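Below is one structure, written out as structure tokens; the observations come after it.
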Amino acid sequence: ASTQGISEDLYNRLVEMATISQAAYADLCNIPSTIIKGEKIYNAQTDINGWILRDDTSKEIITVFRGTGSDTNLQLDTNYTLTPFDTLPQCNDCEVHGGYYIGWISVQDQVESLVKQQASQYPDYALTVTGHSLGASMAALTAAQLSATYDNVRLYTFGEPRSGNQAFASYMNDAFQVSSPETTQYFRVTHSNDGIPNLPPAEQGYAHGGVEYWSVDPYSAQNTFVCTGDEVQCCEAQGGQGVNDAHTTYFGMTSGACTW
């Protein structure tokens, strides 16, 4: 099913998380001054880049991952080999995108240690995870892992690939209350004919989870659709091919542009 239009409050949240996601490509340029920038998440071998942040005014600890900013990252993006999600073996039969798994493994210890410290200090804060493109799948794997330990994890993704198999998607749907848009804590944001949410193809054993929030132009709260279920519709019906203009530009913000 689908409905057109979301609340301004929700819309504004999506835009804020999209801003941080798109700023992650340029050392978090021009993000709100009320966000406290914490430690840089980094592995040289995978070139995974991200940060832990805190917003005391919204009572959230935010983990953001940069999408592809190097050929090293592109190697990760284009490895579609399904891999058992062995860092979270309670996810029975869960398999994930092989490239993003290699990414995740490279930064897991650092992410978990930073979140543990911050979450213990701010136990009432939401644990929000976000990213664009490769950063969106990194966010998904991270949120999955965090959700087994913490009850207040929230996930906002932009131009997210299919991050794993149906087992993985179903695990995330359960963990993030996806059965209703009224309860969901997983906001899978897509834009117009973005090609990336069609990859890897479902026929290779891949599936999306989350509630899809489909931004159609001209972007606005009124022009964002809420798409539920597993039928082909919204971004996945538009026939977008790979990296296209719709992929790079969410709520008018192009990856690394810094013109917000």
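Chain A is numbered as in Swiss-Prot, which gives 22-281 for the residues shown.
Cβ coordinates are placed from backbone N, Cα and C, and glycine is handled just like the others.
For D98, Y101, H268, the entry in Swiss-Prot reads substrate binding site, with the evidence type experimental evidence. DSSP classifies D98 (substrate binding site) as helix under the three-state reduction. Just so you know, the Cβ of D98 (substrate binding site) picks up 20 other Cβ atoms within 10 Å once every protein chain is counted.
Around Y101 (mutagenesis position), the same-chain residues six or more apart in sequence whose CB sits under 8 Å from its CB are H118, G119, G120, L220, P221, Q225, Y227, listed in sequence order. For the mutagenesis result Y101 to V or S, the note given in Swiss-Prot is Decreases feruloyl esterase activity.
Around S154 (mutagenesis position), the C-beta neighbours below 8 angstroms that are at least 6 residues distant in the chain are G88, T89, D98, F179, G180, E181, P182, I217, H268, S276. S154 to A appears in Swiss-Prot as a mutagenesis experiment; the accompanying note says: Impairs catalytic activity.
Secondary structure from DSSP puts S154 (mutagenesis position) in coil. Marked as active site, nucleophile by Swiss-Prot on the basis of experimental evidence: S154.
The active site, charge relay system annotation in Swiss-Prot covers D215 (among others). According to DSSP, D215 (active site, charge relay system) is assigned to coil rather than to any helix or strand. Annotation for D215 (active site, charge relay system): spatial neighbours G180, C256, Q259, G261, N265, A267, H268, criterion Cβ-Cβ under 8 Å with sequence separation of six or more.
Among the features that Swiss-Prot reports, active site, charge relay system is placed at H268 (among others).
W281 (mutagenesis position) falls within neither a helix nor a strand when secondary structure is assigned with DSSP, and so counts as coil. Listed in Swiss-Prot as a mutagenesis experiment, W281 to V or S is described as follows: Decreases feruloyl esterase activity.
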